[PDB]
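Have a look at the structure below before the remarks.
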Amino acid sequence: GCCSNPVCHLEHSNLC
């Protein structure tokens, strides 16, 4: 998932 992703977590460090 985007949240457990690196880049997608970077971008979405909100959710995660």
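Here chain A follows Swiss-Prot, giving residues 49-64 in order.
Structure determined by solution NMR.
Here the Cβ of each residue, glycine as well, is placed from N, Cα and C on the backbone.
The annotation that Swiss-Prot gives for the mutagenesis experiment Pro54 to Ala reads: 700-fold decrease in ability to inhibit alpha-3-beta-2 nAChR. Sequence-distant neighbours of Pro54 (mutagenesis position): no residue of the same chain at least 6 apart has a C-beta under 8 Å from its C-beta.
The Cβ of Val55 (mutagenesis position) has 8 other Cβ atoms within 10 Å, all protein chains considered. Mutagenesis annotation in Swiss-Prot: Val55 to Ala, described as 2.5-fold decrease in ability to inhibit alpha-3-beta-2 nAChR; the structure shown retains the original residue.
The annotation that Swiss-Prot gives for the mutagenesis experiment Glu59 to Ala reads: 4.6-fold decrease in ability to inhibit alpha-3-beta-2 nAChR. For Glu59 (mutagenesis position), the same-chain residues 6+ apart in sequence whose C-beta sits under 8 angstroms from its C-beta are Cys50.
Looking at Swiss-Prot, the entry for mutagenesis of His60 to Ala says: About 2700-fold decrease in ability to inhibit alpha-3-beta-2 nAChR. In sequence order, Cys50, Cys51, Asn53 are the residues of the chain that are 6 or more apart from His60 (mutagenesis position) and have a CB within less than 8 Å of its CB.
Swiss-Prot documents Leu63 to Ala as a published mutagenesis change and attaches the note 2.4-fold and 15-fold decrease in ability to inhibit alpha-6/alpha-3-beta-2-beta-3 and alpha-3-beta-2, respectively. In MII[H9A;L15A]; exhibits preferential loss of activity at alpha-3-beta-2 versus alpha-6/alpha-3-beta-2-beta-3 nAChR, making this analog the most selective alpha-6 ligand thus far reported. Contacts of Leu63 (mutagenesis position) defined by a Cβ separation under 8 A and a same-chain sequence distance of 6+ are given as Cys50, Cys51, in order along the sequence.
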Original post:
Three states by DSSP: which one describes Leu63 (mutagenesis position)?
Top reply: coil
